[PDB]
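Before any comments, here is the structure.
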Amino acid sequence: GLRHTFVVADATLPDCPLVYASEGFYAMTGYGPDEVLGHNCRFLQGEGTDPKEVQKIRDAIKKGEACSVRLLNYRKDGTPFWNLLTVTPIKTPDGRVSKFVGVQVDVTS
Ligand SMILES: *[C@@]12=NC3=[C]C([C])=C([C])[C]=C3N([C][C]([O])[C]([O])[C]([O])[C]OP([O])([O])=O)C1=NC(=O)[N]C2=O
């Protein structure tokens, strides 16, 4: 298949911190678990990140809906790369959102 990464966000906490990331996620971005875990994924964002696309993710999280955007992210070394992101809400049986799962694909080609 195509190369991709994977993270899990804990919705039971208010700002959706990351609680597990795939080895590809650390290797793609250059950040380590000690600088990724516990934090919201937005640290990957930067000057060229489109605020309208960011808005689409922020609303989907509030609304508990899946979303797919294309964002300009930045590695730890500041170099940019294009990240196609799909966020999926994971619900408990009672309809409540417990976790958000994100597949990140570098589509810089
Ligand atoms: C990020 N991946 C990512 C993965 C999950 C599971 C979730 C829930 C969010 C992301 N984001 C977005 C970020 O965490 C945040 O939700 C948005 O920026 C909108 O909220 P704010 O308050 O900051 O406007 C991801 N953002 C990225 O830029 N790159 C990803 O890989």
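By Swiss-Prot numbering, chain A shows 17-125, in order.
Even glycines carry a Cβ here, placed using N, Cα and C.
Annotated FMN binding site per Swiss-Prot: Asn56, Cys57, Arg58, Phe59, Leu60, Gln61, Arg74, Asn89, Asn99, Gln120, in sequence order. The Cβ of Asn56 (FMN binding site) has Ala25, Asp31, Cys32, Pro33, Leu34 as same-chain neighbours under 8 Å, each 6 or more residues away in sequence.
Take the CB of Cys57 (mutagenesis position) and look out to 10 A: across all protein chains shown you find 23 other CB atoms. For the published mutagenesis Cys57 to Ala, Swiss-Prot gives the following note: No effect on blue light-induced kinase activity.
Residues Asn56, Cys57, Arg58, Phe59, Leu60, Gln61, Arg74, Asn89, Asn99, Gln120, recorded as binding FMN, reach a greatest CA to CA spacing of 16 Å.
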